[PDB]
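Chemist: Take this structure, written in structure tokens, and hold onto it; I'll ask about it next.
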Amino acid sequence: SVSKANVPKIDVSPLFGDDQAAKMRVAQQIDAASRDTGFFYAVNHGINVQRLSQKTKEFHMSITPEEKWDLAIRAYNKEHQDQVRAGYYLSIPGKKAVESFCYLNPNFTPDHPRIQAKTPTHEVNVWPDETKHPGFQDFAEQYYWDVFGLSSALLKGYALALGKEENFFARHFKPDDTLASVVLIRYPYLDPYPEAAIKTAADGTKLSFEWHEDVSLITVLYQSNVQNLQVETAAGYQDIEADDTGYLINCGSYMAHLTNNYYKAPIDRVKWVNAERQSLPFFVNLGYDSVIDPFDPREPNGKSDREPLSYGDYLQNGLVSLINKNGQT
Ligand SMILES: CC(C)[C@@H](NC(=O)[C@H](CS)NC(=O)CCC[C@H](N)C(=O)O)C(=O)O
Ligand SMILES: [Fe+3]
């Protein structure tokens, strides 16, 4: 038998405003959620998630095999050695059901000094032909900035929750250098669904994606209305109920590092469900050289002996390790 995780709905709208006491009351709710199962739903977030879902579906359902090869990351197309992050992640019929499209900061252009310097984890986004996908790039770039704005407000809540001034995290989250990414993931309905695309957990549960901690400061996730996620607790995995009107929020392992595990990065996994659905995460990443000094809210002096960790190294190592452990997506 499988229990259900407590995932509170938090009205985050005060984080956009100037009522400081109301922001502290949101912060308390973020603190409680982060110390419990590690997840909450952000509601009253101001993003049109119906349009996000509609535009994403229109793209997933109209892109052709030829277009997928043209946009494919290096793991699927040897001609594209510069694409380790951004581009198309192909399905393999009979073997791999999931497919996705990842894009990064639109400000990463050939003019950007991190592209000029060839710094790892920075790439120029690739896009389908505008005439074949009218409005897609424009929608996707505006969405990046819409969810950036929500994430900046959520970061104010996390800072206040930890006893800091509201810009403690957000000051490192900037349009000119953020390594944040959007991934538009399609999980298809398939009949028959090939068993090769289904993994079996130690506890016997059929999975599409195994346990992991997120590589992020925080993760800001929209999913369509098909229950699939489970969070690990000491008493076992618990189902996270779906909510296609909100954003599911959690801390990633960079947050766990810098708080000395006070806000743990929750471990979750994806149950196998034979249903057409969408999983659209925004990974809130900082800049390549961002360093946040670790602290320990449990200690009166807040002292932590954990070493400061540069975000770029954290991200490069984390994304490689996640592929090694959980497979190329
Ligand atoms: C659990 C969800 C967040 C979603 N999973 C995911 O988003 C998956 C698996 S944890 N995420 C990743 O592998 C990291 C993607 C990083 C991205 N290419 C980038 O360059 O920044 C799903 O539905 O599988
Ligand atoms: Fe996760």
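Here Swiss-Prot sets the residue numbers for chain A, with the shown residues being 3-331 in order.
Recorded method for this deposit: X-ray crystallography, 1.4 Å.
Any Cβ shown, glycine's included, is placed from N, Cα and C.
Annotations for this protein, taken from Swiss-Prot, read as follows:
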BINDING   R87, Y91, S183, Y189, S281  isopenicillin N binding site
BINDING   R279  2-oxoglutarate binding site
MUTAGEN   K98 to E  Strongly reduced the catalytic activity
MUTAGEN   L223 to I or V  Strongly reduced the catalytic activity
MUTAGEN   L231 to I or V  Strongly reduced the catalytic activity
MUTAGEN   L231 to T  Abolishes the catalytic activity
MUTAGEN   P283 to L  Abolishes the catalytic activity
Chemist: Need this for a regression test: recorded positions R87, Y91, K98, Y189, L223, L231, filtered to those with Cα within 10 Å of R279 (2-oxoglutarate binding site). What's left?
Modeler: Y189
Chemist: I want to verify one value. Collapsing DSSP to three states, which class is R87 (isopenicillin N binding site)?
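Modeler: It is coil.
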Chemist: What's the CA to CA span in angstrom from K98 (mutagenesis position) over to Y189 (isopenicillin N binding site)?
Modeler: 10
Chemist: Where ligand 1 binds, which of the recorded positions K98, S183, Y189, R279 are close by, with Cβ under 6 Å?
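Modeler: So the answer is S183.
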Chemist: Going by Cα-Cα distance, pick out whichever of the mutagenesis positions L223, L231, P283 is nearest to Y91 (isopenicillin N binding site).
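Modeler: Ranked by Cα distance from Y91 (isopenicillin N binding site), first place goes to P283.
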Chemist: Could you find out if DSSP has the residue listed as '2-oxoglutarate binding site' as helix, strand or coil?
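Modeler: In the DSSP reduction, the residue listed as '2-oxoglutarate binding site' maps to strand.
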Chemist: Find the longest CA to CA distance in the recorded isopenicillin N-binding set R87, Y91, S183, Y189, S281; express it in Å as a whole number.
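Modeler: Of all Cα pairs among the recorded isopenicillin N binders, the widest measures 19 Å.
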Chemist: Nearest to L231 (mutagenesis position) by Cα, among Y189, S281, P283 (recorded positions)?
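Modeler: Nearest in space to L231 (mutagenesis position), counting only the recorded positions, is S281.
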Chemist: Between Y189 (isopenicillin N binding site) and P283 (mutagenesis position), what is the CA-CA distance rounded to a whole number of Å?
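Modeler: Distance (Cα to Cα, whole Å): 13 Å.
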Chemist: Output, ordered by sequence, the same-chain residues six or more apart from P283 (mutagenesis position) with a CB under 8 Å from its CB, or 'none'.
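Modeler: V184, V185, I187, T221, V222, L223, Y224 - these are the non-local Cβ neighbours of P283 (mutagenesis position), listed in sequence order.
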Chemist: Within the chain of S281 (isopenicillin N binding site), which residues six or more apart in sequence place their C-beta under 8 angstroms from its C-beta?
Modeler: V185, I187, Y189, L223, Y224, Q225, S226, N230, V272
Chemist: Report the same-chain neighbours of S183 (isopenicillin N binding site): residues 6+ apart in sequence with Cβ closer than 8 Å to its Cβ, ordered by sequence.
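Modeler: Non-local contacts for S183 (isopenicillin N binding site): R87, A88, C104, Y105, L106, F284, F285, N287.
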Chemist: Is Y189 (isopenicillin N binding site) helix, strand or coil when read with DSSP?
Modeler: strand
Chemist: Neighbour count, 10 Å Cβ-Cβ cut-off, for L223 (mutagenesis position): what number do you get?
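Modeler: Taking all protein chains shown, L223 (mutagenesis position) has 23 Cβ neighbours within 10 Å.
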